[PDB]
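To start, the structure under review is shown below, and the notes come after it.
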Amino acid sequence: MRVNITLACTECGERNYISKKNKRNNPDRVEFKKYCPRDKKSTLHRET
Amino acid sequence: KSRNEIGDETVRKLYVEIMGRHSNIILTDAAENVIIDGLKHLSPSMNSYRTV
Amino acid sequence: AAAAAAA
Amino acid sequence: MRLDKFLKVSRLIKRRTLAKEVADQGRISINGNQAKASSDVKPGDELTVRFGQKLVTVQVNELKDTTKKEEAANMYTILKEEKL
RNA sequence: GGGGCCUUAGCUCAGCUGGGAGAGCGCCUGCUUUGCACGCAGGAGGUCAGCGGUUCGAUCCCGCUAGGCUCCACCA
RNA sequence: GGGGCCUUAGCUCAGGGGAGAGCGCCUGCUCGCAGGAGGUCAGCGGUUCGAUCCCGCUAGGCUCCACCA
RNA sequence: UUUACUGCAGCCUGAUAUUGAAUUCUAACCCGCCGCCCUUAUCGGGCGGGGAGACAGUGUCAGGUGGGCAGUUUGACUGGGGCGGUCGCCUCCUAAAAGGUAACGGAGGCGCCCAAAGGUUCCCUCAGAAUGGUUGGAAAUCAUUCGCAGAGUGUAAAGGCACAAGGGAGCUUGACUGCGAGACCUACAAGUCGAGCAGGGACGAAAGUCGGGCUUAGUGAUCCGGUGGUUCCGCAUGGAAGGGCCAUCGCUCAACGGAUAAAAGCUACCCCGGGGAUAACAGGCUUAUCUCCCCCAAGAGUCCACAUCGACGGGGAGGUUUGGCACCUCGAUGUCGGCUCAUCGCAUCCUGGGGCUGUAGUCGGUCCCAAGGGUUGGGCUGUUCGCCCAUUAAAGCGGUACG
RNA sequence: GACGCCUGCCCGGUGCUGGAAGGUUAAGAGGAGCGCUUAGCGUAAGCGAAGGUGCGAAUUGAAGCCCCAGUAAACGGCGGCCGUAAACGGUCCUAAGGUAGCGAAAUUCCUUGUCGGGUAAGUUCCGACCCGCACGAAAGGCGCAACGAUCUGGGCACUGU
């Protein structure tokens, strides 16, 4: 129920972050905005 | 006219004898007339005739 | 065992 | 599971000895073919257990080994009954 | 030699930690039973292994004599 | 003596949120019914809000070993 | 040896070439089928007839089955080995007031969880006792005091925390990109803390804090592959296949520094190199057991603890039993029971001399002094031991590598 | 493994034999489709016909395996608790729980089981009880005349054992 997930940027497209989430508490796709090293700014990152 | 435990029907004959101290209750299967069981069990030696 | 059976 | 065990837990025959005697006398068929007291059953079979002058045909749904009526009357489903 | 348990009716055995001896089988008596050796009550049998101390009475407690089972270690 | 599995109604057996069958006993109803008596869940003690359910121990019942000089 | 692993013969089954023509036919192919010739010939070949026939056999490829046959594996710790148990990480004690420190020593947990229980800002203080309350009884919920923590701190032990790290709300994702002076532990590999700079933020007016949770466990190298990115290389050139770098995924590799992607057993048919580093026999050290000797005294013993036994406990001697340890021997210390020959110590079986007796005498009981001598013939069992028969004055215990 | 009388129950698993209704099926056929190059269209980055070169999806493709029956003089197995007087009843489990005949045995830990015989004394022997840890019917069961350089008991004769 606790799986490895990655977070790719919506603008850049690269998989910049990894984290973990519980599938039962969070069935939906998470949306955390993080710093993008390529874009030099904080962009929205989406789980892929 | 008792139904058997497997479902079919087989008539049973129950014999009640009231002879004082020689009284007994004996159940037979009414086709071969062998003793299924008796209330008082008797040996071939003790009461040699009519062994139950 | 220690059987003395030397030949 | 076994046939007599399934008849015991499905409450069709309340005693395992009676179910064993009935299945050993050649009365119960699974999927048309005759079978003994120990034929393994699957969910989705068509039992043809024969009582005294009855032709009860049921359908297997689940297989659980619980000796309680709360979890017993949910495995067999009656399809049709024939007196003779 | 060391500890333990018993000797109780013809036989197998209980009897509580001293308050006055019995069960079953076995042997007779009487009743009853239409009949298949299927039932009932009543009698004996014991110095409780033998002797003597205690107390109001001892299989029981105590001492002294005959007996039977257990219980004790190997080893390579 | 050492591992493994159980101790649940009178008997035989299933089974973290408050536990059940067949037989044995009843209850009214003319080959099957719908209900009741009986459970220290073998006992103790810790983790929490509660234990047949998780654990450290005592008695008990099965199974496998206790071999080499 | 096998349902250990990985394979080889053998057998079975498909495709393909021999191999043709429309179930059928025959020139391919096969006849340990028949007549003639080579030919003096049950080999072979040729010629005719007949049978089968594009089947079979053979070559190549493929899948099953296959200890029948091979090559191997089958862990370590261990108060000998086997068996049981354990193997990595975290907390306490042992640990001797720095750190560290072992044992098959004593107690427990972890192979997670939380999009919030994370970050910031702003507020508040817990558990239990009593009184009063209607369904509240010892406890559901509510007011009061006494409450420095007897509460809580996700999970479990220690350390710590109410100047709260403990509870309640608002806004958020710092649960961050490149790093990092300097340090702690110290075989290495690895692990841990870290002021501070830059880029982009979150909260807060600001100071400021934030590179996950009060801290310490919740995890494993390399190789080989998968995914995304890449002003990197890419075998004459241009590309591509592929490789490099960065990020990330695939382990009960749990024997957790992981031998290989892949592995169980028997040998009383056994062999070799070593060990008394390590067991069985006998010596050695201890005496938990074992055999004896005592202390106290309730009591039994008709009165009476001590004629004789002696509860509950207490103190010793001996190395004869069973043990513990593994000091000596594994380039050999022959191990039970009997036969033969004995010797030694009394904790004395008899015989000799005594004390006390609930010793009238005989026979006895207990305790002293005494090893001089003697301490049996059988039935059973390999037996020591033990039971029984018949004696005897008695048929004694032990040590001497259980002589 | 002479001979005499018999050889009971179980096909669940594994072997053997028979059967494809339905799945799993290799090589070989078969080729969809997707990458790499480029004659050329293109301001930029890309698109791209014919060939060549790799990956090859669907569809076919036997034995064998899953499955279904029989077969035990095939491999093999023939159980527990509680009552009631072997036998019957209640319950769990399996494929079913040992039939006949033997039984303290070349099989029995307890154990030198109990009783009797043999002897003055018999952990050995013989004959019965079943209380069979852990007999058992072709890895045969129970008896059996004759036979044995076999094993275990008991007698006569005989002797320096």
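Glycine too: its Cβ is placed from the backbone N, Cα and C atoms.
Broken down with DSSP, the domain 'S4 RNA-binding' (D:1-62) shows 16 helix, 10 strand, 36 coil. Positions annotated as domain 'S4 RNA-binding' by Swiss-Prot: D:1-62.
For the published mutagenesis D:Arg2 to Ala, Swiss-Prot gives the following note: Synthetic growth defect with ssrA deletion, no longer associates with 50S ribosomal subunit. Its own atom aside, the Cβ of D:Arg2 (mutagenesis position) has 17 Cβ atoms within 10 angstroms in the protein chains shown.
Within the same chain, the residues at least 6 positions away from D:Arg11 (mutagenesis position) whose Cβ sits under 8 Å from its Cβ are D:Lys69, D:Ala72, D:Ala73, listed in sequence order. Quoted from Swiss-Prot, the note attached to the mutagenesis of D:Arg11 to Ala states: No longer associates with 50S subunit. Synthetic growth defect with ssrA deletion; when associated with 68-AA-69.
Packing around D:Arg16 (mutagenesis position) is summarised by its Cβ count: 15 other Cβ atoms lie within 10 angstroms of its Cβ, all protein chains included. For the mutagenesis experiment D:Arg16 to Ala, the note given by Swiss-Prot reads: Synthetic growth defect with ssrA deletion, loss of interaction with 50S subunit, loss of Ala tailing in vitro.
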Alpha-carbon spacing, D:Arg16 (mutagenesis position) to D:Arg2 (mutagenesis position), which is rounded to whole Å: 11
